[PDB]
Amino acid sequence: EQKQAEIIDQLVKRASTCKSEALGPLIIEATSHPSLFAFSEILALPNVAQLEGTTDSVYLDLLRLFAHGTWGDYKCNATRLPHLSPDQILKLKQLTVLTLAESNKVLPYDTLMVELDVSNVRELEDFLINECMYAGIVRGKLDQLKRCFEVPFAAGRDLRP
Ligand SMILES: [Mg+2]
Ligand SMILES: [Mg+2]
């Protein structure tokens, strides 16, 4: 954990040996993979960049989203992207927490709820503990009285060579 560096290795090796037709499926695989949170190195592959202009360009758009965007960016672009699976939705919400933690080491519950489309503090805390801390991508403290998440330790999305 990295575990991530290992999967990036396997994916880069496959992307640079497989037919270009296999790249869309590889992108769906990457964005569904339980241990993968950093997509920059994959996005930067010349193999992937060359999907632009092709029938699979929407999958490059999907990869760009997972590299750089938040759950909100997906909602904005949903009519021009494939529909996401539960695993992809979960991952984009986890990545959104990582983006927020990059900007601020104290995250108000109200901000988190808007960014993640979580309706209540229970659902929010459950997500932070049972999906984010569980995955090893953040370590911090929940302050129920102050309604905030103090997150000194968060995985970086722009983690790259
Ligand atoms: Mg990334
Ligand atoms: Mg960044």
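So for chain A, numbering is Swiss-Prot's, and the shown residues are 4-164, in order.
Header entry for method reads X-ray crystallography, 1.5 Å.
Note: Cβ is positioned from N, Cα and C throughout, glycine not excepted.
Less than 8 angstroms from the CB of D12 (mutagenesis position) sits no same-chain residue that is six or more residues away. For the published mutagenesis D12 to A, Swiss-Prot gives the following note: No effect on the interaction with CSN8.
Counting every protein chain shown, 16 other Cβ atoms lie within 10 Å of the Cβ of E44 (mutagenesis position). One mutagenesis experiment named in Swiss-Prot is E44 to A, and its note says Decreased interaction with CSN8. Strongly decreased interaction with CSN8; when associated with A-71.
In Swiss-Prot, the entry for mutagenesis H71 to A states: Decreased interaction with CSN8. Strongly decreased interaction with CSN8; when associated with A-44. The structure shown retains the original residue. Its Cβ placed at the centre, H71 (mutagenesis position) has 15 other Cβ atoms within 10 Å.
Annotation note: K144 (mutagenesis position) sits in a strand segment as assigned by DSSP. The Cβ neighbour count for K144 (mutagenesis position), using a 10 Å radius over every protein chain in view, is 10. Looking at Swiss-Prot, the entry for mutagenesis of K144 to A says: No effect on the interaction with CSN1, but decreased interaction with CSN8.
Neighbour density for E153 (mutagenesis position): within 10 A of its CB lie 13 other CB atoms from the protein chains shown. According to Swiss-Prot, the mutagenesis experiment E153 to A carries the annotation: No effect on the interactions with CSN1 and CSN8.
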Exercise for the section: Whole-number Å only: compute the distance from the Cα of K144 (mutagenesis position) to the Cα of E44 (mutagenesis position). Expected result: 31
